[PDB]
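Enquirer: Below you'll find the structure I mean.
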Amino acid sequence: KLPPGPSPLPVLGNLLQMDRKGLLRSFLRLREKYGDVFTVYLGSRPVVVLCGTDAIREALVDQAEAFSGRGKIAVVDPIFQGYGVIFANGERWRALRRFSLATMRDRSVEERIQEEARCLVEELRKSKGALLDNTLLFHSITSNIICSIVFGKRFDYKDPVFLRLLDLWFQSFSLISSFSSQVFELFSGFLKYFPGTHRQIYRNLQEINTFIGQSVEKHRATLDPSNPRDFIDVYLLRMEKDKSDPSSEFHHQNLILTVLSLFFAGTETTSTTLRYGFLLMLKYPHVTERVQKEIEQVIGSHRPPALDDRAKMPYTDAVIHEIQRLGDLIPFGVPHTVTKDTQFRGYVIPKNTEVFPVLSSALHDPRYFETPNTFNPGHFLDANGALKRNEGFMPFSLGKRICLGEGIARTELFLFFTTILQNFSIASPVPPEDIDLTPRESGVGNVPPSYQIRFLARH
Ligand code: HEM
Ligand SMILES: OC[C@H]1O[C@H](O[C@H]2[C@H](O)[C@@H](O)[C@H](OCCCCCC3CCCCC3)O[C@@H]2CO)[C@H](O)[C@@H](O)[C@@H]1O
Ligand SMILES: OC[C@H]1O[C@H](O[C@H]2[C@H](O)[C@@H](O)[C@H](OCCCCCC3CCCCC3)O[C@@H]2CO)[C@H](O)[C@@H](O)[C@@H]1O
């Protein structure tokens with residue numbers, strides 16, 4: 001009754017029908033054969049794979065609650081163990097999500113993003129126009145924003161202890177997108193006994209948990225229940241309220257893992273999107289010029305951009321949409337499960353079967369985008385130059401599990417891109433026609449080639 005596919009071997013499942021290139025290539029290749037909705041055995045796990053906008057919208061939107069389950073990621077589960085906002089299920093997840101969503105909604109995020117943008121620009125000025133790899137600074141700005149939500153403070157770009165933690169934090173993401181972590185996904189049950197990247201990822205995340213732990217103790221020692229400082233204070237106050245209710249999800253472990261969860265989901269993606277954006281802006285100066293004129297028209301050279309400006313800036317907004325679409329940072333999504341026995345396009349997905357919504361195949365869907373493989377902001381502009389947003393576009397995914405940080409994420413993109421370009425034009429040792437957009441490391445995260453850039457102060 002499950003969707004069609006290749007016949008598993010016991011233990012090894014569909015290994016022999018997969019592709020050396022990795023999971024995504026594996027999935028797209030099977031789709032050719034079996035259509036938009038097939039079953040692949042990873043290890044001995046059946047997994048149902050959703051391809052194309054329509055099949056995805058059909059599960060995540062038309063059957064929102066069936067498909068609201070969350071799956072495991074083999075390399076990080078030893079850490080999260082189903083705790084915290086991302087990997088929680090059922091009542092745990094509702095409580096954590098509802099809580100998180102409200103807490104981060106309540107200085108405003110926009111104000112903090114603005115002030116971060118100002119530090120960033122102040123920093124770039126110092127270089128005086130020197131070649132520069134922007135990965136570190138982009139890591140720094142994105143982590144700072146989470147740090148201010150979570151810890152109620154930010155770090156200076158040259159702070160060495162901060163940079164030490166950043167180094168290991170970010171080194172974890174490439175390890176998670178590594179080929180061998182993909183292999184670990186399939187045969188962790190065997191491979192968890194031997195050395196591998198799973199142990200490095202474990203150590204790295206735990207080091208970060210420990211840091212979080214200390215921050216929590218310090219938060220409590222200093223707490224003023226009248227004026228909550230950040231997410232941690234607000235969580236502590238809710239721990240206290242639930243002191244005498246043992247069925248409450250508001251314990252210490254969900255506190256550490258939720259804070260980690262926010263770092264885990266809101267740093268590398270946003271940071272890389274930014275870095276991909278600038279790689280596209282080096283490649284297509286005609287676009288970057290256009291965005292700068294649009295900034296000149298709407299904002300001018302003087303005040304900082306604010307979120308308000310975006311709705312008056314359709315071309316930029318279209319460009320940012322197009323950056324995320326092409327960037328394609330999480331290409332087969334974050335695993336789901338079905339909360340119950342599900343009827344789907346003729347098939348039956350047993351309760352707790354895993355679903356992979358192949359987001360990439362939306363972002364590249366030729367029904368919705370004329371030139372799926374070309375950077376064309378056109379995909380988001382109608383005949384009047386107004387922004388039109390389409391069904392193809394789903395980089396934060398859809399339905400009940402939609403990115404819990406969508407608004408934060410988009411605000412960072414809009415305000416970082418627009419505050420930077422407002423003060424800087426850009427250039428690079430590599431000619432635009434020679435710039436290559438093909439990712440170096442592809443996994444649960446895509447990763448674009450590293451490059452150098454100059455941020456040249458304007459007028
Ligand atoms: C460019 C930036 C980002 C992108 C492309 C992105 C994308 C996504 C995607 C594809 C998912 C999976 C939803 C699903 O399971 O189907 C997700 C989940 C999530 N995101 Fe993001 N995200 C971004 C930034 C952030 C930020 C800044 C935060 C918080 C500060 C955040 C917090 C979360 C959380 C907590 C989840 C799990 C949601 C849940 O299970 O209920 N994300 N994100
Ligand atoms: O001429 C090609 C010959 O090679 C074939 O090998 C299969 C090979 O047996 C098979 O090993 C190759 O699969 C690649 C191995 C997949 C492992 C990679 C996975 C690692 C984890 C995450 C990504 C996927 O795919 C081929 C598809 O045909 C078959 O052995 C033959 O029938 C065929 O004639
Ligand atoms: O005498 C010691 C003095 O140093 C303190 O600095 C602390 C800071 O208060 C404490 O916040 C700092 O943290 C730096 C690491 C921040 C890492 C956050 C990362 C998490 C993952 C993603 C990247 C960001 O560790 C420092 C260790 O010294 C404080 O500056 C002073 O209050 C204190 O008196």
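Indices start at 1 and increase along the chain as displayed.
Method on record in the header is X-ray crystallography, 2.7 Å.
Each Cβ is built from the backbone N, Cα and C atoms, and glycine gets one as well.
Straight from Swiss-Prot, here's the annotation block:
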BINDING   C403  heme binding site
MUTAGEN   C403 to S (Swiss-Prot position 436)  Conversion into an NADPH oxidase with negligible monooxygenase activity
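Situate these features within the shown structure.
Expert: Around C403 (mutagenesis position), the same-chain residues six or more apart in sequence whose CB sits under 8 Å from its CB are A265, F396, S397, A409, listed in sequence order. Under the three-state DSSP scheme, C403 (mutagenesis position) falls in the coil class.
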Enquirer: How many Å separate the Cα atoms of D106 and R107 across a gap of 5 unmodelled residues?
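Expert: In this entry the gap's Cα endpoints measure 9 Å apart.
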